[PDB]
Each structure stands twice: as structure tokens, then as C-alpha cells.
Amino acid sequence: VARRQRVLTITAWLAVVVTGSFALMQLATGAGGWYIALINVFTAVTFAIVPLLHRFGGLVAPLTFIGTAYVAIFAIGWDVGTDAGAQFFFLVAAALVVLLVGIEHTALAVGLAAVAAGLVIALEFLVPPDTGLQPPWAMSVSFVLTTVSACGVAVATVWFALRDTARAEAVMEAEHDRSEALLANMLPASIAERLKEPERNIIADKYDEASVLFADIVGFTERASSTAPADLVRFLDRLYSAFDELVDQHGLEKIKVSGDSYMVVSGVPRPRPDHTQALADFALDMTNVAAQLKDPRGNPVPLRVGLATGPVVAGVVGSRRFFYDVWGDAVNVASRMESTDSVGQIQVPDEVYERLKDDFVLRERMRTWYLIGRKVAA
Amino acid sequence: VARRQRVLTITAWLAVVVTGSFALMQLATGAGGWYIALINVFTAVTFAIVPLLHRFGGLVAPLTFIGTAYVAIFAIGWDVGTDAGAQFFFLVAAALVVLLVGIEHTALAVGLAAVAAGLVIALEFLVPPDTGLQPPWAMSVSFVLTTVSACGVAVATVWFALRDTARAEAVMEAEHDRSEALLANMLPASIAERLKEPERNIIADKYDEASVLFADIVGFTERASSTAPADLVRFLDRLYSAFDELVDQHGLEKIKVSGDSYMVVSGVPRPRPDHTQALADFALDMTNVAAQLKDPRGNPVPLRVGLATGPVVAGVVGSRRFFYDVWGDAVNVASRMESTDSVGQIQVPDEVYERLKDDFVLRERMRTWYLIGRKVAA
Amino acid sequence: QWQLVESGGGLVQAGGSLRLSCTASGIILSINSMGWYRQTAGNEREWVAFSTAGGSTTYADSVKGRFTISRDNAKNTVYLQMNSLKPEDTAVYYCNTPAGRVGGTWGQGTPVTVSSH
Amino acid sequence: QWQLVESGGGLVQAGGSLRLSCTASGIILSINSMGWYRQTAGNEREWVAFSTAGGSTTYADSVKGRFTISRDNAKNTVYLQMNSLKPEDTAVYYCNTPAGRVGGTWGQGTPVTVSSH
Amino acid sequence: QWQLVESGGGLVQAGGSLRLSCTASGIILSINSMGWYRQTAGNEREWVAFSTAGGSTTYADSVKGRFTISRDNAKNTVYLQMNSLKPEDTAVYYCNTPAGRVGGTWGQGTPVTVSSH
Ligand SMILES: CNc1ccccc1C(=O)O[C@H]1[C@@H](O)[C@H](n2cnc3c(=O)[nH]c(N)nc32)O[C@@H]1COP(=O)(O)OP(=O)(O)OP(=O)(O)O
Ligand SMILES: CNc1ccccc1C(=O)O[C@H]1[C@@H](O)[C@H](n2cnc3c(=O)[nH]c(N)nc32)O[C@@H]1COP(=O)(O)OP(=O)(O)OP(=O)(O)O
Ligand SMILES: [Mn+2]
Ligand SMILES: [Mn+2]
């Protein structure tokens, strides 16, 4: 109901400005006679009333305002001369009416314009041009004021309408931009376009290679027993915020966060040759930060980290409550290796060795060999 | 760059219409003389050129168009009489310019309007009113055409600008509405407003009572071994789509879907006295549908279902990749009872009995007693 | 009835003098410009004199320095002094405003003949 | 023979009212949830009403506050009061349980037409 | 003494260029990831650049394509080339590892001012 309010506001301001223009005209007149004054009180009163009575219903009220305007100007112009400037007002109004009325009434609007034109061709001929009523000069000043008012009314009304339109656009763009930013945060951009379409299809993407890291907390049930639930949720949020910012720095992706468990995936939105190295370095950094960060109890929070690597499948499932997801054998391997991983350590398999031994340090202990860290030498 | 294109389009169409109006005027003139024709070729050519040369840079080009217009009309009007109608054009232009130029140049625009007014007060006086050039009547037809053109140009230009604005609004509203619908689908409405704010705070909500249902697949690793991954993902999506629609029918909420596991929560967005009954009935219906639905292998897909009940905590955590979540002891109970549940059966504890025995059927076998189903009698 | 009636035309030798009078009813002359027009037959009528509201006047090149346009407000009339009259000025003279001028709503004018008799 | 037969559909003007009845043989309605479904042609049939075992009901957003789902145990039937009927509701209406709903084992439904005649 | 000292900040016009240097004592840069941070006052300090052990780097969206993060092992230092500088980048710049980043154990940074003088 916004197109509404644009129309109604411009009509109200237009009525106010015309009344203001007419009153100055009014006081200026001297020895002009009250045969005009009787019509003149009527015109001013009706113009002032229509904005106060613009509830009665429908589009008939704005049209009644114009009926009054046309009748008033015709009546004044007939008695006075053509040189006064009744001619210029009809021309302003012809352009103004189309702006005032909405698009579904364009045809009607066009007719109104024609009606105005029909008067003007008559106005030069039928009206006795230059019928002079009392002082002459005073009609000098009337013509000049007519020109200036005809310009100013149109300028102000047009500018006001433009202001409403631009401003509605501004609030609009902000209101949309916030939601778009949130959606962009929630999901990768490419898949968002696929979601938006009304156009239902399965999203399945096959990826030759990828790597998954799973991290979990130890003895969380303990720490829950001795702490209030509300405080515990805050602690979890703090921890995961730090982890999220580290991830965003490394450029890797996290699909989801489930309770204690934290999941990271490398290279599915885009493949890269060195995904495994990046994941290993990120895991080392995460262990450092975790051994750092502190819980309300004051005990350190150990984390078990398991890494797996292999092909994966990505895409949403369901018809409701979507999220990016991932799948593959590597996920099973990662969940396993995290589950059996010791406190404060990182566990990886025969594969993850092939790729990380050249380029990182692992040893000791399917068979699994612990990931110490990166090589000091460079 | 859309305000752009509105401005530029209206300018181009305006130039085209003025050229079209001028050419008819042109051909109509008879025995009018070529002293006018020399100016007249210049005016028409420049008007036609400016839309083709509107690249040169900046706001100087649209202003140059108006400089040419003012000079041309002043020059023609001086030689001819005032009654021709040079006066009406300046008045149309005064209103039109404000629309043509943007808001950051309003002040300049206002000055242009004043400039036009400055000419009009001069135009009546300084110009020799009614200097007649060859046939008289022909100037009849000139004045009438002047009026009609002055009306029509303004009407068409205004309507065209309004059309651009309304239409931009339409595409806009659609482009925003799709994203809003997706976001509404993803998360409950109330918490979405809390997310949207730039305004960072923890979201923790304490709920006195609630109930959780966990459902899981049996031997999914098998079925994965003998089936292609791509087909397996499609099967999962089909199953979860059916389950989602059943849930939406029952009115309950599902927080997330993780691999085989399916999670449903009752009564956290709004508490209700009979949440547990609703959850039990929903579980029975889900078992029916699951025993129905069929996998690619053709073997039935059994499901293990465990239900728990108790207080819970709800809210997002992290700083990235949010989703609604839930927490509490009931979640531990539910995960446990699902894990130990037998194939094709529903398992519930001493609590869930208190509330469901009066009103449902349970028995046999912390201690757990299997949920047969609902009482036949009514 | 918005009308303009001419008078004062007639018969005269080359080099004589006339005063054509124009009286209008239905309008106010003080707020109107004004023109004296004339038809021979070889053309439509070609404007020879014009006087504006404010006192300014102008003339055709063929006639300037010979005919004078003057006014009478208390009257609501306009006059054309005419001097140095000649066979080219033998014509039929009208009087108008631009609005009536362009709308074709005119009187009969007044005849002026320049010849020896 | 596990079957559900619909009835009560037919011809009516915009804004009228209907009562679609659904009777099932082969099952016990008291221990079953239940849904009313409807096909136009532009889609598969979209669930508009649902009533559970226990009395709970739910509706599609396009229709809520206008159609009412109610029950009859001693019968083994379900009814759909329908109010404020309109051209969008002109459709072909079915009635089912989720099991038959998902297995494709359905009746013919009942026709409902909203138009002036 | 595990410390990181910044340097190279100062005074410059819009569109100029800087090179902020970061030297650390107490650790080995080759085995560490790394970040450049910056505080205006309207917020805590928001990470604009990050370089990992292995050569990978990343940037905030507001700044990408303009500032470059580079390294010096034989040094144990990190550098931030900065281009296309502007009033929004007038800030106070810090340099760290994630561990110190999260523990609050930081230096004073270096001031960078973008304005005409
Ligand atoms: C070849 N493997 C697959 C190919 C395509 C799609 C899925 C799989 C697959 O192996 O899915 C399994 C996990 O990756 C997948 N999965 C588990 N956790 C996650 C997870 O956290 N994220 C993703 N994307 N998938 C997960 O669940 C599925 C079952 O693992 P569970 O731990 O739930 O045990 P179960 O096999 O169902 O037997 P049981 O529980 O009855 O004893
Ligand atoms: C009093 N309990 C809580 C109060 C506030 C916040 C969380 C809890 C809580 O118990 O969280 C646990 C699950 O609800 C919560 N949780 C598990 N699955 C889910 C889940 O699916 N959804 C939600 N919202 N929470 C879950 O994880 C947490 C740990 O359970 P795990 O199964 O991961 O085992 P563990 O205790 O970490 O020991 P271990 O794995 O090292 O052997
Ligand atoms: Mn866990
Ligand atoms: Mn599972």
C-alpha cells in the first residue's frame, strides 16, 4: 500500500501549495470587486476541504478536486481577459494529472488531458480576450505571478514525488540486502541459485578427492554435570566462534557443528592439489588454539582429531530444512579415527601418510600413525 | 546503475518525441520562408544528434540539450508573434527538467526553472507580440498544435518514467521475495529477526518440557556396499522428503537430518500440554510409512526409534553456519534409547510411560518398555 | 458580442491622408496588443501596423514612417493615421487582436482607395 | 477389500458450501491419522486437511479458517466441511491414510466445481 | 620474551602506499600461520590479512586486491604491502599468531593515517 501513499501524499501537498498560492494572489487584489470574491471563497474552501475529506472512498475524491479546479479556473478566466494567464494553468495541470493518477487509470488520465486541451483551443477564441476589470497594472502583476506559480507548483510536486520514490527504493534495498547477506553466509553462493529456482531437481555432485577432519570434546558429560546449562551453551558458542574464525582464515569449509563435534571439509567447492597439506596444518593450528582456550571450570579442554581422505559426494537432501552436507567413505573413516583417537592427539591412516610423510611429520602406532606436526627444516 | 538508466531512457525518448513533433510542424509550413528554415535544420539536427552522442561524459550532455532547446525556442519566438505559443513550451520544460535530472543536482535544476521563468516574464514584454510572417490562419494551426504538443510530450514522458519505476519495483519485489521465502523455510521466523540484527548476543532459551524422537537406519553400510554412491544419495533424499511431509502434516519440528539419523523435537517453539501424545502418534505413523517405503535393493528398510522427554535448551551457537539446534538431558536419553533399540520397534522409559500408559499402549522388557501403539477403544 | 468595427475609409488622391478608426466591444483594450491588417487580393492580408499593451509599436517595412498607430483607452479604440497614400495602399483594412487574428473571427474592415477622381 | 470411497462433491457457485464425506472399509478410523487431498492438474494433489488419531488437525495455508475436518467413529468416516468456495478450489478431492497415501492405492475421489451456472 | 613488534606505519594521502613490517622474537615463523589485524574504534580489530605456513593467504572482502601479505623466513618477519589507501583504512594495525590472537597477548601495533596534509 505504498504506491498508495505516494499518490495520496502528493495530492495533499499539491492542495496545500495551491491554496497557499491562491491566498497571496488574494490579498494582493485591490478594488477588484466581490463578484469575484464570492466564487473565490468557494474555490479556496473546497481546495482546503478536499485534503481533509479524502476518506470518503475510491478514486472519485481526487477527480472531484480536479472538477472543482477546472470549473473555478474556467469561471474566473471567462470574466477576466485571456492575458491574465488562465491558459498556463490548464497546461500545467495536463502534465500534472498523469503523475497524480495511477497506471490502471491511464486511459482516463489521457482523456482528462484531452479535456484540458479542448478548453485551451476554446479559451483563446471563445473567451473575450482581454476583458479588463478595474486597475490595469494590477493585471500586470497577475500575469507575472501566474507564470511563476505555474512553474513552481509543478517543480515542487514533481520533486516531492521523486523524493518519495528514491526513498522507498533506499529502505527497500537495505531491507533486501540484509536477508541476502544472511543467506550468503549460510550457504555457498553457487548452490543458492539452484535452491532459489522453483525448479525441483536432485543436487548430487561427485568429487574425486577431498579430505575431512573431525574434532570432538572429551568428558563433556562431566563438565555438564557441574555447570548450569545456560552457561554451558555460552561456553560452546565461544569455542566454536574462535574455531570458525580460524577456519575462515585458512579458507577451508565447515559444513556443520553438532553438539561437541566439529566437522571441516577441504576442497569440495573447488579442487586443489594440496588440500591434504592445508588440512593438516589447520589441524595443528586448531590443536594449539584449543589447548589454549579455557572453559569456566578452568580445566583444559582436550580435543580428539581424526583425519580422512578420499572421494566424496555433496548436495542437499530432503524437501525441508536444507544444508550443504557431504558424503563418502572418507566420512566413515574420519568418524572412526576420531572415535578411537587418544586425548590431545591427531590420527591418520595409510593414505593420509602417503601424502603427508614427504611434507609433514608422523609416526608411532587398520593401521594408524599419529600426526606429530610439520617439519622444522625448510 | 538503475536510476542511471531511467534518466537516460527518458532523455532519449524525449528527444525522439520532440523531433517527431517538430517534423510535422515542419512539413505543414507553407510560404513561411527559409530564413527560419536555416535555424530549423540546425535545431532538428542537434536534437537528433544528442541521443546518438550521449557518451561523451558527465552531466554536461543533457544540459547541452536544454541549452540548444532554449536558444532555438527563443530565436524562433522573437521573430514570430507571442500568440504562436513559444510561451507554453518553456512552461512545460520547467516542470520536465526537474524530472529529467537527478536529486544531487536539484539546486541546479531549480535554477534552470527560474531561468525559464525569467524568460517568460520577458517573453510577453520584450518580444514584439504578434509579429506575423506570411499566412495568418497558418499561425492559427501553429498555436493549436503548440497546445496539443505541449500537453502530449509531458504526458508521455511522465508516464514512461512512471512505467520504469513501477517495473523496477516489480522485478525487485520478486527478487527479494524468493530469498525471504527460502530463509523462512530454513529457520523459524522469530529467531530470524534476532539473526538479522547486526546486534551480537547469545541466543539461549530454556524450556521446561519437551520431547525428542530419534530414528536411524540399520545395516546402511551393507546397502552402500552394493549400490552406487550417486543412487544412494537419491534414495536418502526420497526417504527424507516423505518423512518431512509427514512431519509438516503433524505440525512437529525437525531440527536437522544427519546421514541416516532423523531428529524430531516437539513443543520447543511453543509449549503444549499434549506434546508427548502427539510425538507418540507421529512415531507410529512414521513406522508405518517406513515399513512401506522401498529402497533400490528391494529389501525393506527397518528403522530404530527411540523417544525421550524432559527439559531442553534451544538456540544457535558459533559465529558461522548457524542452525536452530537443541540441547538437554533428554537428547542423551533419546540417542541412547535409539542406539539400543531393536529392529522395527520403538523404545521409551519410565517417564515416557507415566504419560503414555493412560493414553497409549506399551509393555514388555535403566528400564525400558516397548511402545506397541495406540488403544483401539475410544 | 465580441466585435470590432472599422470606419474612416474612403476616397482620396495619391498623397492624401486618412484616419482609420477601430472600436471594439467585448474586451478591454488596455490589456491587449493590437494590429492593423490589409488585403489587396494578390495575397491574404499583410500586417502593416501593430501596437502593444504598454505603448510599443511596429510596422511593415513597405509603410514605415508613413502610418502611425495610436490608442484611446477611455474609448476602447485604436487609430491609424495614414500619410503619403499611394496606389499600392489601395486596399481593404482590418483591425484585430492576435487571438481573433488567428481564429478567423473578423469584421468586414473598411475600404481605402487611392486614385484621382 | 481395503477401500475408501468419497462422496458429496458437485456443483456450486463461488462462496457456497459443501460437505465431502469419506467412508473406509477394511480398517479402523480411531487408530489412524487421515488427510484430505486435491488435484487441479497444474500439480499432483496437495494436502489441504489432516486429522490425527487423538483429535489434532492441520491445514494448508491457502485454505485455513475455511475448511474443517471432523470425524465419525461409530461410522468409520471422515468429513470435510468446506466454506467460502472459489475458483482455485475447483478440483478433484481424495481422502486417505499416509500408508495408502504413499503407496498409491487410492480411490477416484470426488469432483468439486466452483463456478456460476 | 615472546614478542611481536610492528613498524612502518605513519602519514600518507588517500591513494598512497605503505609497507607494514612485523618482526617476532621467541618463535619460528616458518611453522606458523599469521594474521594482520586492525582497530578503528567502532569495533574490535577485524582481520584483514592472513598467511599460513605453506604460502596460502586470504583477505577480508573490504580490502582484497589492495593489500598483499608476504614473508621473510631468514628474517622471522611478515610484511603487508598496502595500496589504494583510503579514509576507511585509517586505523591501528596489529600482527599476530592465532594463539596470541586468542590469548590477548599483543603488542601496540602501528598507526596508519589516511588524510591530506
Ligand atoms: C559409501 N558410504 C556412503 C555413500 C553415500 C552416502 C552415505 C554413505 C555413508 O556411509 O553414510 C554413513 C555415514 O557417512 C553417515 N554419516 C554419519 N555421520 C555423518 C556426518 O556427520 N555427516 C555426513 N555428511 N554423513 C554422516 O551415516 C551413514 C551411516 O553411518 P552411521 O554412523 O550412522 O551407522 P550405520 O551405518 O547407520 O549403522 P548403525 O548406526 O545402525 O549401527
Ligand atoms: C546437560 N547436557 C547438555 C547441556 C547443555 C548443552 C549440551 C548438553 C549435552 O549433553 O551435549 C551432548 C549431546 O546432547 C550433544 N549432542 C550429541 N548429539 C547431538 C544432536 O544430534 N543434536 C544436539 N542439539 N546435541 C547433540 O553432544 C554432547 C556430547 O554428547 P556426545 O554423544 O558427543 O559424547 P561426549 O559426551 O562428548 O563424550 P565422547 O563423545 O568423547 O565419548
Ligand atoms: Mn560427540
Ligand atoms: Mn547413524
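Residue numbering for chain A follows Swiss-Prot, covering 41-405, 416-428 in order.
Structure method, as recorded: electron microscopy, 3.8 Å.
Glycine too: its Cβ is placed from the backbone N, Cα and C atoms.
The Mg(2+) binding site annotation in Swiss-Prot covers A:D256, A:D300. DSSP assigns A:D256 (mutagenesis position) to a strand in the three-state reduction.
Swiss-Prot lists A:251-378 with the feature domain 'Guanylate cyclase'.
Listed in Swiss-Prot as a mutagenesis experiment, A:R43 to K is described as follows: Almost no loss of activity. Secondary structure at A:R43 (mutagenesis position), taken from DSSP and collapsed to helix, strand or coil, is helix.
A:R43 to A or G appears in Swiss-Prot as a mutagenesis experiment; the accompanying note says: Loss of activity.
Quoted from Swiss-Prot, the note attached to the mutagenesis of A:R44 to K states: Almost no loss of activity. Annotation for A:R44 (mutagenesis position): no spatial neighbours, criterion Cβ-Cβ under 8 Å with sequence separation of six or more.
Here the residue is the original one, but Swiss-Prot notes a mutagenesis experiment at this spot, A:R44 to A or G: Loss of activity.
Residue density at A:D256 (mutagenesis position): 20 other Cβ atoms are found within 10 A of its Cβ, drawing on all protein chains shown. One entry in Swiss-Prot concerns the mutagenesis experiment A:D256 to A. Its note says: Almost complete loss of enzyme activity.
The Cβ of A:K296 (mutagenesis position) has 17 other Cβ atoms within 10 Å, all protein chains considered. According to Swiss-Prot, the mutagenesis experiment A:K296 to A carries the annotation: Decreased enzyme activity.
Recorded in Swiss-Prot as a mutagenesis result, A:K296 to E carries the remark: Strongly decreased enzyme activity. Abolishes homodimerization and strongly decreases enzyme activity; when associated with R-363 and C-365.
Among the sequence features in Swiss-Prot, the mutagenesis site A:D300 to A is noted as follows: Almost complete loss of enzyme activity. Sequence-distant neighbours of A:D300 (mutagenesis position): residues of the same chain at least 6 apart with a C-beta under 8 Å from its C-beta are A:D256, A:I257, A:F260, A:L276. A:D300 (mutagenesis position) falls within neither a helix nor a strand when secondary structure is assigned with DSSP, and so counts as coil.
The Cβ of A:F363 (mutagenesis position) has 17 other Cβ atoms within 10 Å, all protein chains considered. For the mutagenesis of A:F363 to R, Swiss-Prot gives this note: Promotes formation of a domain-swapped dimer. Abolishes homodimerization and strongly decreases enzyme activity; when associated with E-296 and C-365. The structure shown keeps the original residue.
When Cβ atoms from all protein chains are considered, those within 10 Å of A:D365 (mutagenesis position) total 20, not counting its own. The secondary structure of A:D365 (mutagenesis position), as reduced to three states from DSSP, is coil rather than helix or strand. According to Swiss-Prot, the mutagenesis experiment A:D365 to A carries the annotation: Almost complete loss of enzyme activity.
The mutagenesis experiment A:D365 to C is recorded by Swiss-Prot, whose note states: Abolishes homodimerization and strongly decreases enzyme activitywhen associated with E-296 and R-363.
Contact annotation for mutagenesis positions (A:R44, A:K296, A:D300, A:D365) versus ligand 1: A:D365, each with CB under 6 Å from a ligand atom.
The model of this deposited entry stops at A:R405 and resumes at A:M416, leaving 10 residues out; those two Cα positions are 11 Å apart.
On a Cα basis, A:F363 (mutagenesis position) lies 8 Å away from A:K296 (mutagenesis position). Checking the mutagenesis positions A:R44, A:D256, A:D300, A:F363 for a CB within less than 6 Å of any atom of ligand 3 leaves A:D256, A:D300, listed in sequence order. Other Cβ atoms within 10 Å of the Cβ of A:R43 (mutagenesis position) number 16 in total over all chains.
Here the mutagenesis positions are A:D256, A:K296, A:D300, A:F363, and the ones sitting under 8 angstroms from chain B, going by CB atoms, are A:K296, A:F363. Screening the mutagenesis positions A:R43, A:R44, A:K296, A:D300, A:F363 for a C-beta under 6 A from any atom of ligand 2 leaves A:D300.
Here the Cα atom of A:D365 (mutagenesis position) is found 43 Å from that of A:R43 (mutagenesis position).
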